[PDB]
Structure formats: C-alpha cells, structure tokens
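Asker: Below is a structure I'd like to ask you about.
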Amino acid sequence: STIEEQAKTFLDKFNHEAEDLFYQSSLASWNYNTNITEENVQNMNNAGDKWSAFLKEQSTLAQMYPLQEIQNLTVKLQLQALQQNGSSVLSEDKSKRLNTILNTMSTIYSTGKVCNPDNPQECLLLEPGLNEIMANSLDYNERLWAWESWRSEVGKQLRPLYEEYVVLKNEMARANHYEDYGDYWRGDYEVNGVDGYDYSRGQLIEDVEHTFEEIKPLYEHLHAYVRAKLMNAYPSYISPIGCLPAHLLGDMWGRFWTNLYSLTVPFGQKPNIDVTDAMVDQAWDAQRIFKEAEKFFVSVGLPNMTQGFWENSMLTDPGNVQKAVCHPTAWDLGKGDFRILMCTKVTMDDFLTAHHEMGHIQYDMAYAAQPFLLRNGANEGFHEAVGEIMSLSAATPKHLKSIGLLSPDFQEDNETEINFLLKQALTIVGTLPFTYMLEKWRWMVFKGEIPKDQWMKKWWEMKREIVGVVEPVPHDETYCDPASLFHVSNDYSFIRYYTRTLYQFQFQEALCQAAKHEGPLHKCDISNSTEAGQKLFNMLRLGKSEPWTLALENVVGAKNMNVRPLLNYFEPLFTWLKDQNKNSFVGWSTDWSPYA
Amino acid sequence: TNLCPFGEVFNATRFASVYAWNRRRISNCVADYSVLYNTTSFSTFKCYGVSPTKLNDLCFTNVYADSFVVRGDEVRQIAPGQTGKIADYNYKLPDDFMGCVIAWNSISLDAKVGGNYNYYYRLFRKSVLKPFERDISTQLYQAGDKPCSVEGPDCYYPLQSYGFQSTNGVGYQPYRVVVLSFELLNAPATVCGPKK
Ligand SMILES: *[C@@H]1O[C@H](CO)[C@@H](O)[C@H](O)[C@H]1NC(C)=O
Ligand SMILES: *[C@@H]1O[C@H](CO)[C@@H](O)[C@H](O)[C@H]1NC(C)=O
Ligand SMILES: *[C@@H]1O[C@H](CO)[C@@H](O)[C@H](O)[C@H]1NC(C)=O
Ligand SMILES: *[C@@H]1O[C@H](CO)[C@@H](O)[C@H](O)[C@H]1NC(C)=O
Ligand SMILES: *[C@@H]1O[C@H](CO)[C@@H](O)[C@H](O)[C@H]1NC(C)=O
Ligand SMILES: *[C@@H]1O[C@H](CO)[C@@H](O)[C@H](O)[C@H]1NC(C)=O
Ligand SMILES: [Zn+2]
C-alpha cells in the first residue's frame, strides 16, 4: 500500500486515542482553574505530562511518514503539526527550567498582592482590587500607587525570570527551524501550500505596520480628544502637548480605554450607551448575560449552548471558600464538552465579553466536526475576531434597546452615535497601538535587537512614540513592566489582538451584506439574521482545514487583513474628532514626563 | 402463547460493546410491540421497512434483537446503508433492512466519573463488515508492509476504548442500541400479535 494511506491510518489511531487524553488534561486543567489546590496542581500537571508524553511518542512515530509523498493536503497539515518537534528539542536540563520558570511567572502574577505602605497587613490583589482602583479611581496618587507598586513589587521579581525565559525559548525556536521565538508565534499566519493564498512569517510584520500606519491618524485624534478630556479630570497632571500618564488610562496597563468613557463621553445627557448601570438596576444576573448572549447566536441560526455548558461552566466567582482563575476563558475540552470560565460581573464590559467568549464556543462547536489536529481557528486572530463580531453587533443601541437595556422610546441621534462610536473606539482603536507596540517590543527582544541593558528604556521609548503614553515614574532596568500584563506572564501571542480587530470589521461588513443592511457599518446588529449566521457558520466549520487566507477570502473577499472596513466604521467619529481638535493639539511630545 | 420477553434484552443490566453485539432469538411467543411505543425514553425509535402500528397485526417466524452501546453521534450509523466507523467496522445493517432501530441514553449506567473505558469498538478492519456480521478478532492491524508481532509504529490493536464520562457532550455520551430485525421462513408464525 501507499505511505499516505499508511499515515492516514496513523492519524486515525491518533485522533481516537488522543481525545480522552487531551480531555483528561482538560478536566484536570478545568478543575484547577476553577479550584486552586495543591492537590489539583499535581493532578493537572500529571495529565499534562501524560498528554505531553503521548505527543512525544506519537510525534516520533509521525516522523517516519514523509510529508513530501502525501498529496491529500488536509492530511498534510495534520501530519505537519504532529511531526513538529516542540519542547522535545530541549534537553531535560532546559525543558524543566523553562516549565519551572513559566509556572513561577504565572503564579507570581496569580498571587500578586500589593501591601498598603501604611498598615502593611492590608494587601490588595490585582484581580478583585487593584483593578477597580485602576479603572474607577480619579485620584492621581491612588492610581499612581496601584500602577507603580504592581510593576515594581510584582514586575521586578519577574525580570530575572523573563531574562532566562527568552533565552530558553529562543533555543527552542532556533532549534526547530525558526529565527527566534517571535517567529514561532509568527508562523501561525504562514501559508505555504496554495499558490496565491500563501503567506510568510515576515509578511505579517510588514502588513501590520502597513495597516497600523493608516490607524495612526485615527489614533492621534482619539489620543488628542481623550487627552483634552483627561486634562479636565486630572488638572495640572497631563501635558496638553505631552503624552498620557499610564495610570490615568482605562486599565492597569493602558490596553483598553473603555473606562475613560465616563471622563470622555461627548454628550452625557444622551442616554448612556454604557448599559452597565442599566443592567444592575434591572437585576441582570450573570445567567441572563449568557442567556441573552445565547439568544443572540440562536437568532442567527447558530446552536444553543450545550446542556453541558450550563451544567459545567463557571460563570460567577465561586466565592472566598474556593479560589479560581477568573481570567475570562473559553474551553474546548473535547468530547463535545464546551465550557466558559469567567468571573462575570454585572457590567457591560462583561456582557460584551460573554458574547466574545461565547463566540469562541460557537467557533469551537462548529469545527468540532473537523479532525482533532484541525480543531482550531483559521489563525489566532480569527478566534478572537469571531467573538468580537457579536459584541460589535451586541453593543449597538438598537440591540441594547431590543434586549430591554435601553429605553423602549430610545430615539437614535447624531449625538448618540458619537457616544456609541467613541466608546467603541476607546476599546478598539485605543488598543491597536498598545498591541502593536507590545508585540514589536517582544518581537525585537526575541530577535535580540533590544539588548538586556536597553530593555526598559526601549519599552517606554516606544510607548511614548507609538502609543503616546508616558511613564509616571522613571523605571530602572530592574523593573520588568512588559511582563506586568497577563498575556506576557502567561506567554501568549499578543499580535492576535491587533489582527483580530482588522478582521472583525472585515467580517462584519460582509455579514452586514448577507443581512440586508441600509445604513453605515455601525448600527449593524446581525441579530435575527440567519443568512449572516450561516455565512459565518461556513467559515467556522472549516477551522484550520482550509488556509486562513482562503477562509477569509470566501467570507469577505480579501486574502489579507484590510484596515479600510475599520476606518469606515469609525469615519463618523474620525471626522467628528478632527472638528473637536481644531482648538487642540493633535499628536504628542515624546520628551515630556510627569516627573521632570 | 406467553408474552415475548422483550424486557430482558432492553432493561438488561449490562450491554455489550459494539464489536461484539448481543443477539437474542425471540420466538414461540406473542409479541406486544405496543409496550415499546409507550416508552418515552427512547430518543431514537425509528423502524425501517415496517410501520410500528401494523407490527402488532403481522406475524414473523423469528425475531432477532441485537443489543450494544455506541457513541451519541454514532447512532446514525446504526441505520440502513450508512457509512462510517461503526457501520463499516462494527455493526452494519442490510440496505434492504426490514425492522426497527431503537436507542436511548445510558449516561446513568454506562458512564460514570473518571473514565468509563469499559466499552470498546473496532477502529480498523481490512474488509468492510458484511451486513449482520460480528468480528471479535483481537489480532493486530498491519497498515504497513512490515510484519506485525507487537503493537508498533504501523501495527495497531484493532479495538479501541470508548471514553464515556458524564461531562461529555451528547455526541460522546453512551447510547444503548437495540435493533429488532425480522425473518420470514417456511415455518409457523412463532412470533405473532395479540389479535391472532
Ligand atoms: C476543590 O478541590 C479539593 C481538592 O483539590 C476538593 O476536596 C474540593 O471538594 C474541591 N471543591 C469543590 C467545590 O469541588
Ligand atoms: C483527504 O482524505 C479525507 C479522508 O476522510 C477525505 O475526506 C478528503 O476528501 C481527502 N481530500 C481530498 C482533497 O481528496
Ligand atoms: C525532529 O527531531 C528529529 C531528531 O530527534 C529529526 O530527525 C527531525 O528532522 C526533527 N523534525 C523536524 C520537523 O524538525
Ligand atoms: C434553545 O433553548 C431553549 C431553552 O430551553 C429551548 O426552549 C429552545 O427550543 C432551544 N432552541 C434551539 C434551537 O436549540
Ligand atoms: C428578533 O425577533 C424577536 C422575535 O419577535 C424580537 O422579539 C426581537 O426584537 C428581534 N430582534 C431585534 C434585534 O429586533
Ligand atoms: C423496564 O422496566 C420498567 C419497570 O421496571 C417497565 O415499565 C418497562 O416496560 C421495561 N422496559 C421494557 C422495554 O420492557
Ligand atoms: Zn477571547
């Protein structure tokens, strides 16, 4: 017989024999993230090691089958992934310390408490507190203390761990036919099988910059408008020509500017698009948020959540009795078991993420028919983009009025749309420079172009230039501020969030063609449109089988990320921001700092 | 004409795996099919070739009832002329099937916690199963051109184990399947209806 068939009957033995292992890792992994115990860290790691051992043993057996003989391309992808030498190229000396460092940096981030300088026994932790302080407080000193203490008491202790994290990871990628660890992540977007739809590791880094350049004019007029409205909330604390203090931004890191809406809302007297206050007054419990999110996907034809979802998902905080990893997570455990773990509070920012995370589940549920190795998003951005297409539609005032969170007599207006668009731009437009800078810092660190003595200098040298954000307090190289975010302590490719955004408006425009839509790219609730849902269902069911360039093209018509739909969505705001910055400065001075 | 013991095979404590299904002859008794209609727990009660309502009015010389446990989405493979892993390697129904296929959920029984790996199924077989065939073979599966004396790179154990867990989704949940066929011969009606 042929060697391709000899390899088909190898993947078949793999797929059926692998699921109960991955699931077993999953169940234990779920039982730790929802229940923090020393008993369950061991159980999670044992099933992770046995799963890893199954990978190593069934990866070596996969090498014997040569790819060049295989012609069925979908078979080639699955063999290609299973033949990849992962941490196996690392010796027992390297792989242990790498895993030990990765666990240690996650636990420091997980167990990161900051003691009040007065009454040291009072300790605030980043998740329950130290995030309300960094999202609601208008005290510059209180924000300065929550931002600096977190990036010094917690950040500095990660500096030695991150330094050896880079070199041990770089030894892995360079061994496994890459240039650095950054290329390993960049290989997610590579297609090298189909002419015309091909892609390269570097083509991403050029497309991102080429598409980020056309975002910069929009970002500047968002930056200038926010700066002028933050100068009122924090008088004598923000330079009208200079950059923005980091702690005064929406969250702990400046990743999202959503919370600044309260300080930057253009027309306050119009009914609030931020329906967070509306939900609490209507006793919207966490179940309703996901139930209302569920009805949204049902309205477009996508399935109900499985019975195992509601029974086995964790939607609230379990309480003080048992701890939990309350970072929002969607789980494709396998075996038809789909769960969402999230510390859902009664807020619009959690209502939208419930749509976002359920978007992952709808993506996860759709490509479950695909073989195990093809059970994944078309790229990293596709998974995040899919959930955002819903929260893009669900955040519209028409949809909010449809679910009872906005007045039944709510009338749209020129002013309300600006309120809605600006709030969206704070979350979407505001995060693009943050994501582009953060990865470009990590990418150059992995390439080595940023030496170890010029790490923190170059982190804020770019944060002032690219993002227009300044350090409130000078930071030694002893600090490790990049790692203060989750996606860097827990080693996740972060460029997925920049690519996500350009996809999400590319998708929504096409989905708002399949749904017969009159007006602009906003006011585009695809809710109740089965044509919009099924057009996405076709893309979701493919998963990784067809190339993401082809998968995107079949949906929107472009083989690459297009920034034009994003700008057309925000064009009523971009024109309005410029007219609100005639008597204001657009841009930022790199040289100004709040400590000079 | 004592009632046909349909309860023994359906309500049985333990159901066999798919690669070795359990066949029980039913004869020398008047069959009450109306008790089968009433049971609402049957998620997939679909007779093929004969309507259930006229089953009580017709008589057969023999009644074969096959019992086994498949996965949730593999129940569709227990159907005429279907293709897949179970239908081609485990239990194939004739394309001209004249009978019934009944299945219900067995999480409460077959599935527990941890993993109920007790149930097995055939993953590889050289030939496709001829209809109403059972392969109990534990002999390996030589996918390659190298002789098979031990489970190795291309020698695979043909049987694999279902992982049945209460957290699994409907597709991966254990379903007990009973298949009632019929067999008309030149013999008296050993299985009849209550009217006759
Ligand atoms: C959390 O895990 C411990 C052991 O790791 C277990 O005894 C306890 O029952 C679990 N909590 C819940 C609520 O299941
Ligand atoms: C590759 O093999 C699978 C086996 O299930 C088949 O479904 C698929 O159509 C094949 N691809 C091509 C291009 O023939
Ligand atoms: C994996 O490592 C083996 C040696 O252990 C080597 O022969 C093989 O080419 C490697 N595979 C890849 C894809 O680098
Ligand atoms: C979705 O779930 C609701 C809640 O029970 C149910 O009434 C409805 O029939 C379901 N619809 C679909 C399409 O699953
Ligand atoms: C979708 O249809 C339902 C059924 O009448 C309706 O109640 C709901 O308002 C519709 N959704 C929108 C966004 O109009
Ligand atoms: C199984 O037992 C119950 C009562 O124990 C009975 O009502 C039911 O008819 C039985 N099922 C069959 C198929 O005989
Ligand atoms: Zn997400």
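Heads up, chain A uses Swiss-Prot numbers, so what you see runs 19-614.
Placement of Cβ uses the backbone N, Cα and C atoms for every residue, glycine included.
According to Swiss-Prot:
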type: ACT_SITE; residues: A:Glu375; note: active site, proton acceptor
type: BINDING; residues: A:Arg273, A:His345, A:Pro346, A:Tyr515; note: substrate binding site
type: BINDING; residues: A:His374, A:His378, A:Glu402; note: Zn(2+) binding site
type: DOMAIN; residues: A:19-607; note: domain 'Peptidase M2'
type: MUTAGEN; residues: A:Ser19 to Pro; note: Increases slightly the interaction with RBD domain of SARS-CoV-2 spike protein
type: MUTAGEN; residues: A:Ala25 to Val; note: Increases slightly the interaction with RBD domain of SARS-CoV-2 spike protein
type: MUTAGEN; residues: A:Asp38 to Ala; note: No effect on interaction with SARS-CoV spike glycoprotein
type: MUTAGEN; residues: A:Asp355 to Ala; note: Strongly inhibits interaction with SARS-CoV spike glycoprotein
type: MUTAGEN; residues: A:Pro389 to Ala; note: Slightly inhibits interaction with SARS-CoV spike glycoprotein
type: MUTAGEN; residues: A:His505 to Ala; note: Complete loss of enzyme activity
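Any idea what these are sitting next to in the structure?
Answerer: The Cβ of A:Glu375 (active site, proton acceptor) has 25 other Cβ atoms within 10 Å, all protein chains considered.
Within the same chain, the residues at least 6 positions away from A:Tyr515 (substrate binding site) whose Cβ sits under 8 Å from its Cβ are A:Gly399, A:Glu402, A:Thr449, A:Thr453, listed in sequence order. Look at A:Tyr515 (substrate binding site): DSSP puts it in a helix.
Within the same chain, no residue at least 6 positions away in sequence has its Cβ under 8 Å from that of A:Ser19 (mutagenesis position).
Within 10 Å of the Cβ of A:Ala25 (mutagenesis position) there are 27 other Cβ atoms, across all protein chains.
Secondary structure at A:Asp38 (mutagenesis position), as computed by DSSP, is helix. Sequence-distant neighbours of A:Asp38 (mutagenesis position) (same chain, six or more apart, CB under 8 Å from its CB) are A:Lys353, listed in sequence order.
Around A:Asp355 (mutagenesis position), a 10 Å sphere centred on its CB holds 24 further CB atoms from the protein chains shown.
Cβ neighbours of A:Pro389 (mutagenesis position) (same chain, under 8 Å, six or more residues apart in sequence): A:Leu29, A:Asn33, A:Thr92, A:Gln96.
Reduced to three states, the DSSP call for A:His505 (mutagenesis position) is helix. Every protein chain shown contributes to the tally, and the Cβ of A:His505 (mutagenesis position) ends up with 19 other Cβ atoms within 10 Å.
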Asker: Under 6 Å from ligand 7 by C-beta, which of these recorded positions make it: A:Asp38, A:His345, A:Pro346, A:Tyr515? Sequence order, please.
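Answerer: Among the recorded positions listed, not one has its Cβ under 6 Å from ligand 7.
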Asker: C-alpha of A:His374 (Zn(2+) binding site) to C-alpha of A:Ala25 (mutagenesis position): distance in Å?
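Answerer: Each residue's Cα considered, A:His374 (Zn(2+) binding site) and A:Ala25 (mutagenesis position) end up 37 Å apart.
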Asker: When DSSP is mapped onto helix/strand/coil, what comes out for A:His378 (Zn(2+) binding site)?
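Answerer: In three-state terms, A:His378 (Zn(2+) binding site) counts as helix.
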Asker: Is there any among the recorded positions A:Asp38, A:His345, A:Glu375, A:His378 whose Cβ is under 8 Å from chain B, and which ones, in sequence order?
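Answerer: Listed recorded positions passing the 8 Å Cβ cut to B: A:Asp38.
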Asker: Any idea what the Cα distance is from A:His378 (Zn(2+) binding site) over to A:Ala25 (mutagenesis position), rounded to a whole Å?
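Answerer: Per the Cα atoms, A:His378 (Zn(2+) binding site) and A:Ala25 (mutagenesis position) stand 31 Å apart.
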Asker: Take the Cβ of A:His378 (Zn(2+) binding site) and count every other Cβ within 10 Å, whichever protein chain it belongs to.
Answerer: 21
Asker: With Cβ-Cβ distance below 8 Å and at least 6 positions apart along the chain, what are the contacts of A:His345 (substrate binding site)? List them in sequence order.
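Answerer: In sequence order, the residues whose Cβ lies under 8 Å from that of A:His345 (substrate binding site) (at least 6 apart) are A:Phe504.
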Asker: So if I draw a 10 Å sphere around the Cβ of A:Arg273 (substrate binding site), how many other Cβ atoms end up inside it?
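Answerer: Around A:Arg273 (substrate binding site), other Cβ atoms within 10 Å: 20.
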Asker: In this structure, which of the binding-site residues A:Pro346, A:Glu402 has the fewest other Cβ atoms within 10 Å of its Cβ?
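Answerer: Among the binding-site residues A:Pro346, A:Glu402, the sparsest Cβ neighbourhood within 10 Å belongs to A:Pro346.
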Asker: Specify the secondary structure state of A:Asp355 (mutagenesis position) as given by DSSP, simplified to three classes.
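Answerer: Where A:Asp355 (mutagenesis position) sits, the three-state DSSP reduction gives strand.
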